[PDB]
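Chemist: Dumping the structure here so I can ask a few things about it.
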Amino acid sequence: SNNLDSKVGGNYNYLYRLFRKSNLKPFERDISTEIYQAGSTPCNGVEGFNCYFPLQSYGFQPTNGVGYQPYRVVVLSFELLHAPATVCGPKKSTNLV
Amino acid sequence: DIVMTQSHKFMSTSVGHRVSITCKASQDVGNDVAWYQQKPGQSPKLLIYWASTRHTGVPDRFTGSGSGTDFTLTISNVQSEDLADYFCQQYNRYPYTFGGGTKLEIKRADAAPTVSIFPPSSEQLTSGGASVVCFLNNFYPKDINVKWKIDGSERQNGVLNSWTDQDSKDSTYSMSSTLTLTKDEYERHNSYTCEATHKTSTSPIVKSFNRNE
Amino acid sequence: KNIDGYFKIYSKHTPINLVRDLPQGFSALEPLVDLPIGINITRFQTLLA
């Protein structure tokens, strides 16, 4: 979707977290847009004082290579839990033998 | 460029407590730990040189510890005259690249401000300028709410604030605001109102003065 | 318990003759529902009437 979602000069409207103190669990989102510290040196928010800040935007460019093109990925999260399954596949139900 | 990474950019310590500022420097200076003492309106002075000896005029309450990249300026019994900005630096060679800095604040109780509305002179209207004078002194803290009322109408544009540092005598604050007005905008209004909102009393200080006196 | 964001609820109801202490008996629990919450739970409280 390099002709619809990307913009000329860089679509810097969306952000994403880069570094975190701990790993995330599945089916968990991080909507916290605050900036945290990286190492032992306290930087306290804004950019400066030599910290690895996780603030980074998307480099979407339509006139660039295929490595930076925006891709509309829809993750079909299929799973098998302890609940009784109802969402089956397109198979014709036969009789009982 | 050498970036002097400091822990805190703004602190506050009242009288009787100990303030510890640890500046994690990105360079290894060894025993060359130096600090500053910047008075408001005066020249800066040396506070601690070589991390073990104080300057002439520095009292015994200002001590120091640490060496190299890890050092902590141990300051105990902070008084009202200890208002100074501390920079992590070195006295070995050039250039002197500094960092952000840490401002010290002495905590106290709140105080009621004094509002005095003064009209501009008649000779300023000949050139085509006007300035509404409203002063606010002896208040705490610095986050005060000053509103402008021009004939009952609230005005937000054309407000130029002027803030100062902490006082050294009784640790008070002072902030002024000048309303920039032209010749035509001043002659169409008569009564001005400068109000100050404080927390020491439920009745705010409201002052008014007529242009015709 | 919460394992990888998948919360499990095990329910069991049985009568007993108890007054004060802990019943030193034996019982087997059964699962009732499954809640894939996907969130982190570190502390909790107890709701009482």
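Residue numbering in chain C adheres to Swiss-Prot, whereby the residues present occupy positions 195-243 in order.
Heads up, the Cβ atoms here are built off N, Cα and C, so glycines get one too.
Pulled from Swiss-Prot, these are the listed features:
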- C:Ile210 to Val: In strain: Omicron/BA.2.75 (VARIANT)
- C:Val213 to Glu: In strain: Omicron/XBB.1.5, Omicron/EG.5.1 (VARIANT)
- C:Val213 to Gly: In strain: Omicron/BA.2, Omicron/BA.2.12.1, Omicron/BA.2.75, Omicron/BA.4, Omicron/BA.5, Omicron/BQ.1.1 (VARIANT)
- C:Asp215 to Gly: In strain: Beta/B.1.351 (VARIANT)
- C:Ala222 to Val: In strain: 20A.EU1 (VARIANT)
- C:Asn234 to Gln: Increased resistance to neutralizing antibodies (MUTAGEN)
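Help me picture these features in the structure, burial and contacts included.
Modeler: When other Cβ atoms within 10 Å of the Cβ of C:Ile210 (variant position) are tallied across all protein chains shown, the result is 7.
Taken residue by residue with DSSP, C:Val213 (variant position) is part of neither helix nor strand, so it is coil.
Close to C:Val213 (variant position) in the fold, though at least 6 residues off in sequence, lies no residue with a CB less than 8 Å from its CB.
In this structure, C:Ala222 (variant position) belongs to neither helix nor strand by DSSP; it is coil.
Taking Cβ-Cβ distances under 8 Å and a sequence separation of 6 or more, C:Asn234 (mutagenesis position) has no neighbours in its chain.
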Chemist: Mind pulling out which recorded positions among C:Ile210, C:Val213, C:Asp215, C:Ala222, C:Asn234 sit under 8 Å from chain A, Cβ to Cβ?
Modeler: C:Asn234
Chemist: Roughly how many Å lie between the Cα atoms of C:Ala222 (variant position) and C:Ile210 (variant position), rounded to a whole value?
Modeler: 14
Chemist: Mind giving me a neighbour count for C:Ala222 (variant position)? Other Cβ atoms within 10 Å of its Cβ, every protein chain shown.
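Modeler: Taking every protein chain into account, the count is 7.
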